[PDB]
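A.B. asks: Got a structure for you, written out below as structure tokens; questions coming shortly.
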Amino acid sequence: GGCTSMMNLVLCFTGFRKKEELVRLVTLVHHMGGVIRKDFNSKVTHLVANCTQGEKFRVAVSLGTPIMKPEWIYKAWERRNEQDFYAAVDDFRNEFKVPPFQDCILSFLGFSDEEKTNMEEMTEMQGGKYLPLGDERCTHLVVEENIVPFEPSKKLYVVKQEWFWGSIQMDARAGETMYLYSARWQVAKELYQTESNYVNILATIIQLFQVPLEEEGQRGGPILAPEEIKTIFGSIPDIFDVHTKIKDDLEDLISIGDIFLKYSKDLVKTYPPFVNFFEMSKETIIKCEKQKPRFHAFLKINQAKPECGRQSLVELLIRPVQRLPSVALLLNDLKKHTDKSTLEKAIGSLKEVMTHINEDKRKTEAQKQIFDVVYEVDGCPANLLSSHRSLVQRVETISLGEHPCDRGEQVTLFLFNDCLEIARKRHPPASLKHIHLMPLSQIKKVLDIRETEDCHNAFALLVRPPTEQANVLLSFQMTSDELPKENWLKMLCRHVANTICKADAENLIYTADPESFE
């Protein structure tokens, strides 16, 4: 079992000028049971490289085939008669891989001095070196070019940011050439569309993060220990299981309470174990993001994908923490806008599950601000307070157009993370009068209006309330100098998307100018 120490391996060599060293290596490989090809095909299992950047080297990088140091053969020969010793096992073999940035001179622009500092620590951590931008002695230029020249030297590689992170994750030099250069019926389909968007977001978490970290045979070995994967994700697949059932039954229905009354038994099982430890999840991710740089690259690569909508893994995990309150909010606006007994049974059990949520001190501060609105707004719906939501922004506004209140009427808007409270001034307790508590799901589009000075600081919302069976414009004029109109229109569209369960919020902003006056 030493003649089988390299058995079934196909080795190829590159960069050995002294033919006497090569013969010593070839001899040891044959005696350990490997075979050797002169030329490189897809069958070679390991390239043994004495030099980077040749023909065999560049091809091997493309195919992801391992690139080993000559010392690998010598240490394997030493340990070749240990019991069950096999030279290809990663834990023995990882130590002898050619480092990813071996003989690589890198250069970075488009990153803060704290981000650039990391990308230079890691460069030398991966056996590379970095020279100041523009240098003639550079082999690679790496730039977060989503910010999108100097140093157009012909030999150097101008690679996308992914080439850098991809090389740290795989723990091997990535290939450059791929990185270069019917009134209550309206409430029903609304609850359908958010449940289907919710499972797609869950499916995104499971398939772009959890499953890849659980796969066997990851390049460079496992990124995360099995314990620290369970802590982060926990019962997300189980949550995905219950809601896709909820989405299924709801879809073919097109009593709703019974639908939720059934899975309520399932609901209480899955959510508390994840929600209550959600803080530890956020801790572990940030800890591993710092301590474990392969996992840092993993997050850099995956969060850059359009299926994330420029959302972090963390702020993608927030959707389940906030999902059930939005369901209840659509359930209340469904029962009243409609045997209605079945529905009222579900809402009660739904807030019975929120009992199991041990509350952070940041949750007891959040509700202190929710109460300040129910106190001030006469007729403000009570269920606004019952849930675990938070006030995002208060904006003083003057109404325009017939809706939602008389034209010229002074209005105050309260943005919560999953609903918009609209309060009129009256014709400190009851300073404002309630008009409408709108689930953010009912906002179909947000409109920016240009500063023609025919109208100043104007915007509008395209909403589909279950009442009028069509879209309606809600025109408004900002009087709040606290925030620019765009910073709040961005704040609006983010949180509108967060409760629609679409990670991309930029599909909501539109700019126009004709309809509004003064």
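Every residue number used here counts from 1 along the chain in the order it is shown.
This entry, so its header tells us, was determined using X-ray crystallography, 2.8 Å.
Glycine too: its Cβ is placed from the backbone N, Cα and C atoms.
Here Swiss-Prot notes a mutagenesis experiment, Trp163 to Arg (Swiss-Prot position 336), with the remark: Inhibits homodimerization. Increases binding with RhoA and GEF activity. Recorded in Swiss-Prot as a mutagenesis result, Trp165 to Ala (Swiss-Prot position 338) carries the remark: 2-fold increase in GEF activity. As a published mutagenesis entry, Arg219 to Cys (Swiss-Prot position 488) appears in Swiss-Prot alongside the note: Partially releases inhibition. Recorded in Swiss-Prot as a mutagenesis result, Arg294 to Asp (Swiss-Prot position 570) carries the remark: 2-fold increase in GEF activity. Among the sequence features in Swiss-Prot, the mutagenesis site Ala297 to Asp (Swiss-Prot position 573) is noted as follows: 2-fold increase in GEF activity. According to Swiss-Prot, the mutagenesis experiment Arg310 to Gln (Swiss-Prot position 586) carries the following note: Complete loss of GEF activity and failure to support cytokinesis. Among the mutagenesis experiments that Swiss-Prot reports, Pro325 to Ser (Swiss-Prot position 601) is described with the note: Complete loss of GEF activity and failure to support cytokinesis. The mutagenesis experiment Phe371 to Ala (Swiss-Prot position 652) is recorded by Swiss-Prot, whose note states: No effect on GEF activity but severely decreases ECT2 activation by RHOA. Localizes correctly but fails to rescue the cytokinesis defect caused by knockdown of endogenous ECT2 in contrast to the wild-type protein which rescues this defect. For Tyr375 to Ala (Swiss-Prot position 656), Swiss-Prot lists a mutagenesis experiment annotated as follows: No effect on GEF activity but severely decreases ECT2 activation by RHOA. Fails to rescue the cytokinesis defect caused by knockdown of endogenous ECT2 in contrast to the wild-type protein which rescues this defect. For the mutagenesis of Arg389 to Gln (Swiss-Prot position 670), Swiss-Prot gives this note: Marked increase in GEF activity and rescues the cytokinesis defect caused by depletion of endogenous ECT2. When expressed in a cancer cell line, causes faster cell proliferation than the wild-type protein. The structure shown keeps the original residue. Looking at Swiss-Prot, the entry for mutagenesis of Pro439 to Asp (Swiss-Prot position 734) says: More than 10-fold increase in GEF activity. Overexpression causes noticeable changes in interphase cell morphology such as cell rounding and formation of stress fibers, suggesting ectopic RhoA activation.
I'd like to know what surrounds each of these features in this structure.
C.D. replies: The number of other Cβ atoms within 10 Å of the Cβ belonging to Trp163 (mutagenesis position), over all protein chains shown, comes to 20.
Under DSSP, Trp165 (mutagenesis position) is assigned to a helix (H, G or I) in the three-state scheme. Under 8 Å, Cβ to Cβ, and six or more positions away along its own chain, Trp165 (mutagenesis position) finds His296, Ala297, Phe298, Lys300, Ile301.
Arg219 (mutagenesis position) falls outside any helix or strand according to DSSP and counts as coil.
Applying an 8 A CB threshold to same-chain residues 6+ apart, the list for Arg294 (mutagenesis position) reads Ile168, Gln169, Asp171, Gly220, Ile223.
When Cβ atoms from all protein chains are considered, those within 10 Å of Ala297 (mutagenesis position) total 22, not counting its own.
Spatially close to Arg310 (mutagenesis position) yet at least six residues away along the chain are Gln303, judged by Cβ distances under 8 angstroms.
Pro325 (mutagenesis position) is surrounded by 22 other CB atoms, counting those within 10 A of its CB over all protein chains shown.
When Cβ atoms from all protein chains are considered, those within 10 Å of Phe371 (mutagenesis position) total 13, not counting its own.
The Cβ of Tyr375 (mutagenesis position) lies under 8 Å from the Cβ of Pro429, each on the same chain and at least six residues away in sequence.
The Cβ neighbour count for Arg389 (mutagenesis position), using a 10 Å radius over every protein chain in view, is 22.
According to DSSP, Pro439 (mutagenesis position) sits within a strand segment. Listed in sequence order, the residues of the same chain lying 6 or more apart from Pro439 (mutagenesis position) and placing their CB within less than 8 Å of its CB are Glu190, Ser326, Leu329, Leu330, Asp333, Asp418, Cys419, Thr499.
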A.B. asks: Quick check for the class: what is the C-alpha distance, in angstrom and rounded, between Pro325 (mutagenesis position) and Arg389 (mutagenesis position)?
C.D. replies: 7
A.B. asks: How long is the Cα to Cα distance in Å for the two residues, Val148 and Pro149, that sit at each end of the 3 unmodelled positions?
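C.D. replies: Unmodelled segment endpoints: Cα atoms separated by 10 Å.
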A.B. asks: Using a Cβ cut-off under 8 Å and a sequence separation of 6 or more, which residues in the same chain sit near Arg219 (mutagenesis position)?
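C.D. replies: Set apart from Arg219 (mutagenesis position) by at least 6 residues yet with Cβ under 8 Å, we have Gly64, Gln169, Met170, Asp171, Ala172.
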A.B. asks: Rounded to a whole number, what is the Cα-Cα distance in Å spanning the 96-residue gap between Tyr181 and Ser182?
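C.D. replies: On either side of the break, the Cα atoms lie 54 Å apart.
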